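In what follows, a single structure is set out as structure tokens and then discussed.
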Amino acid sequence: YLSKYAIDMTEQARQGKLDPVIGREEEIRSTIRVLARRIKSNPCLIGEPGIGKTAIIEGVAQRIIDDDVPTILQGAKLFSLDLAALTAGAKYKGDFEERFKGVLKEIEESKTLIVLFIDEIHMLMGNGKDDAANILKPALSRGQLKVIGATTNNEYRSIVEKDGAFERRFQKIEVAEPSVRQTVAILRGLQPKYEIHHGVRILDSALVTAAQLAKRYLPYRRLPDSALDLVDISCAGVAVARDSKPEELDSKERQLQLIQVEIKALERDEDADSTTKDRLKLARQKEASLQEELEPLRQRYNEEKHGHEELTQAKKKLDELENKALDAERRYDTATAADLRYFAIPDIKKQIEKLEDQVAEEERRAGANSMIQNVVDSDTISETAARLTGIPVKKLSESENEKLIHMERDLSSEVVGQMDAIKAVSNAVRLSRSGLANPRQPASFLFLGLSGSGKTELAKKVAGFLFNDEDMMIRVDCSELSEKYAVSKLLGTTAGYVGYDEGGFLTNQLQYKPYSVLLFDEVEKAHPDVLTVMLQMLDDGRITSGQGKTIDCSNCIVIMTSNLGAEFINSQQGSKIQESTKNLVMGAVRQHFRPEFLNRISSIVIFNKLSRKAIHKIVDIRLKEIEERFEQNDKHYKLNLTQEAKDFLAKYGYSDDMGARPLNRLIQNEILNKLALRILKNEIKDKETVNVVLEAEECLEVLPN
Amino acid sequence: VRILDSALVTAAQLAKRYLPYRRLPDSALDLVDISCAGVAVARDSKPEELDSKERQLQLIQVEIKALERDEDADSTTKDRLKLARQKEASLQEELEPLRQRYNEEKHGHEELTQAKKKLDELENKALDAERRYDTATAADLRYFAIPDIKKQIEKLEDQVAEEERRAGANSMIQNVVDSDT
Ligand SMILES: Nc1ncnc2c1ncn2[C@@H]1O[C@H](COP(=O)(O)OP(=O)(O)O)[C@@H](O)[C@H]1O
Ligand SMILES: Nc1ncnc2c1ncn2[C@@H]1O[C@H](COP(=O)(O)OP(=O)(O)O)[C@@H](O)[C@H]1O
């Protein structure tokens, strides 16, 4: 009774009822190719989920369906296999065997050409193996019973290593996440299914932005479904608003009720017969306007909706007319194709065109309909992504280039001085951007200078700037990168030893944050063995863990920080780094890192000493930022440090060893302490006044309370 | 898929040369099996050349029929389907010979397939007979049985025929080319 679980996908394809397959034509051919092999003919689709593996299998079916497959496979019937067949359909330890043997018998003995498939090949075997199909199939594997499997490459590798024997039967086919442009084409191919499902028009630019967004917004989900997820969700958003619309409709009915109350109050009161408030007639104009407007808002919006419903159904009609016309062509019924395919042409073109004309236009805009009822690229999808990811405007405004154009400017606002560091970074970043750099390796930098210099701050600010999120940064505790390196580190414990869920700190965090910066805290303290590990992974971003699991990085900016040249910067020969001083640094770097390492760094950057000139600005800046990030609209500060607190901060706070590190702490301590005190006075309600009253910091600033 | 002999020569060379860890007796076959499949796929609808032209034919056939029955089917806008039909037919006239050459040769190919298998079966059984000194059984499997299969093979190979350009003068090679494919 395999027929109770197995799904004859070939038949479903004969009936359509499947999404079209876009962009995998070669994978399909490859699959077919493998199936066509006389010996090695059991392919697997190996790679990530959400990228059309099913579609490929179905694509094969579709070619079988349309006689676009060599005879050997042309007559084949493709069946989805499932856990349910052996588990749900068994519920006893050995009934898994019986259910599978059922399949093997029924299939081996009938209909000549049958292909089975498992979209979860790892599922077979399972933990403990238990001959969960996995041996029985080899037992009869010479007896045709062609089958295609599939899994995440990382697991595939593990499966090969775990089982071995199926390797002699199965042909992995590498599949991969499609490009953005391919994705858009896919989205376009699937667009009508959403159009129809939701009854929402989709802008072509919207599809484009969905893909663009998936690449920075849903960075760990696979692009094609992810973009589709954005589409589906976005469409749902629109549809929900569309079929409800209470914000305008209910608010305005409530506004009518309120103006009616005002009018009656004005009509019968002491001032009703006076000059005072003789503007009552205008309230009546509002009431009358609403009395006439409100039902038309409900009806007009529904008229817009109806235009979109009819439009949707016209588009649906086309999909259906073609699904049947094309099936007629498939079945060689050229008479129906001549009639039906034909009718579809002016039917849908004239119907849809005029239904689009119902949406119409106004003198000031295309689309007279005010409820939009479509997916608007950024207004809908990017907005949706923002609803899924945060910081709407900066995310909405992303354009690559505007950031790159003003990047150093903006960064110099965040980071004071060391503009050359900023420019250096910006430049390398610009090369990473626009694809000028070789894509195998992201820009990467070695930040040299003292604690409190901003090396890390900047790197975070850059992440801030580039990803609109400073906390994208992944930190690496380099001094802990000992000769024992593996377990809590990117490599992770080698598979086969206890730990599979390894290196989450870096492998997974990076998986979740590809669009980030990886930063090495005092990289010179890393053990040399580890340095070679990161080196191979420094460039050649295609990182693979000790579990054999590929991480795959490219984009991630990599920044190393170092105090190695601290002695040279400690010369304090002005702020700006001087000749010789910098060379001593280079020397030390060359001693510590093999040039091979260094050669992979896009740039080695030496930060200047911030000195007093920078902190004159930094303390002002940080103080303001502290307020701004600290609170929103219940605390409103003057933050006027006056020259005296600025000087105190510079004099006692700023350190030539610890840089701004103590400035931050100091500012926070003293301001927060004064703030808390006056808050406790509770004679304190809103706005602000600040001031200064005259060992280290004996003045203690002292603001009014 | 018939394959030019030099292919095999090159396959083994290529396998050793480029399929690092795979062993020759099997990896060479992997190139064969894969490339055979390559061709088997490439040929799609019977031999190569034909497939592509059939795809043109079918796209044309549909266009013509859609054009045939339309609001403006009688306008030269759509009536151009008659010229499209000349193309459909012209393709059909090339496609048929490609199909027929492939198919009749295929038939011969299958007859060769079976004949050779049958030849081996007769000899296997005849050997069983001779090792037992059973000349009667060996004779039953050698007199007529064997002359029949051998002559079928010779006739079939001649009908298939071969050219310097290809191991199959008609179409069942799908133009597979040693090193190129
Ligand atoms: N071009 C495409 N055509 C149809 N589906 C696609 C395409 N590209 C990606 N997909 C998606 O891949 C999914 C099915 O394949 P896949 O995700 O790899 O299988 P699985 O369901 O195991 O994840 C579908 O949800 C489908 O939307
Ligand atoms: N605007 C700024 N310009 C330069 N440095 C800054 C600025 N603001 C803060 N910093 C300091 O840089 C430090 C973080 O970077 P870094 O000096 O490398 O720190 P750490 O040595 O702890 O890793 C913080 O202590 C921070 O106060």
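We number chain A the same way Swiss-Prot does; the residues here are 166-859, 872-882, in that order.
How was it done? The header gives electron microscopy, 5.6 Å.
Cβ coordinates are placed from backbone N, Cα and C, and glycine is handled just like the others.
Database features (Swiss-Prot):
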{"type": "BINDING", "residues": "A:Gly212, A:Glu213, A:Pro214, A:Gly215, A:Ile216, A:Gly217, A:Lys218, A:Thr219", "note": "ATP 1 binding site"}
{"type": "MUTAGEN", "residues": "A:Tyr257 to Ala", "note": "Reduces thermotolerance 10-fold"}
{"type": "MUTAGEN", "residues": "A:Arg495 to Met", "note": "Increases ATPase activity 3-fold"}
{"type": "MUTAGEN", "residues": "A:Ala509 to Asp", "note": "Reduces thermotolerance"}
{"type": "BINDING", "residues": "A:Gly614, A:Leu615, A:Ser616, A:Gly617, A:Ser618, A:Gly619, A:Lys620, A:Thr621", "note": "ATP 2 binding site"}
{"type": "MUTAGEN", "residues": "A:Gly619 to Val", "note": "Impairs oligomerization at low protein concentrations"}
{"type": "MUTAGEN", "residues": "A:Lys789 to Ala", "note": "In NLS17KA; fails to concentrate in the nucleus; when associated with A-778 and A-782"}
{"type": "MUTAGEN", "residues": "A:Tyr819 to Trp", "note": "Site-specific fluorescent probe in an otherwise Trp-less HSP104. Fluorescence of this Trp changes in response to ATP and ADP binding at NBD2. Has no effect on ATP hydrolysis or protein stability"}
{"type": "MUTAGEN", "residues": "A:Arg826 to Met", "note": "Reduces ATP and ADP binding at NBD2 6-fold, but does not affect ATP hydrolysis at NBD2. Reduces catalytic rate at NBD1"}
Please work out which residue of A:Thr219, A:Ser616, A:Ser618, A:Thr621 has the most C-beta neighbours within 10 angstroms of its C-beta, and give that one of the binding-site residues. A:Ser618
Spatially, and counting Cα to Cα, which of the binding-site residues is closest to A:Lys789 (mutagenesis position)? Options: A:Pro214, A:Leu615, A:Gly617, A:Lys620. A:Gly617
Among A:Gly617, A:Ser618, A:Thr621, the binding-site residues in the record, which have a C-beta under 6 A from ligand 1? none
Do you know offhand how many angstrom separate A:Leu615 (ATP 2 binding site) and A:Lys218 (ATP 1 binding site) by C-alpha? 51
Going by C-alpha positions, which of the binding-site residues (A:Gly212, A:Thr219, A:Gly617) is nearest A:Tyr257 (mutagenesis position)? A:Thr219
Residue from A:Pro214, A:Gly614, A:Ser618, A:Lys620 whose C-alpha is spatially nearest that of A:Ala509 (mutagenesis position), among the binding-site residues: A:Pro214
Cβ under 6 Å from ligand 2: qualifying recorded positions of A:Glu213, A:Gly215, A:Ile216, A:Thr219, A:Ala509: none
Hey, does DSSP put A:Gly217 (ATP 1 binding site) in a helix, a strand, or just coil? coil
Validating a neighbour-count step here. Other CB atoms within 10 A of the CB of A:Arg826 (mutagenesis position): how many? 17
Using all protein chains shown, find which of the recorded positions A:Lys218, A:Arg495, A:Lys620, A:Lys789 scores highest when you count other CB atoms within 10 A of its CB. A:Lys620
Counting across all protein chains shown, how many other Cβ atoms sit within 10 Å of the Cβ of A:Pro214 (ATP 1 binding site)? 15
Counting across all protein chains present, how many other Cβ atoms fall within 10 Å of the Cβ of A:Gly215 (ATP 1 binding site)? 16
For A:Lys620 (ATP 2 binding site), identify the closest of the recorded positions A:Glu213, A:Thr219, A:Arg495, A:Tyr819, A:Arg826, judging by Cα separation. A:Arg826
Find the one among the recorded positions A:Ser616, A:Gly617, A:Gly619, A:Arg826 whose C-alpha lies closest to that of A:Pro214 (ATP 1 binding site). A:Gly619
Among the mutagenesis positions listed here, A:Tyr257, A:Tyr819, which has the most company in the form of other Cβ atoms within 10 Å of its Cβ? A:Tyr819
If you measure from the Cα of A:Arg826 (mutagenesis position), which of the binding-site residues A:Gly212, A:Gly215, A:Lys218, A:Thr219, A:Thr621 is the nearest? A:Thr621
Radius 10 Å, atoms counted are CB only; among the binding-site residues A:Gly212, A:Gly614, A:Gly617, which position scores highest? A:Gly614
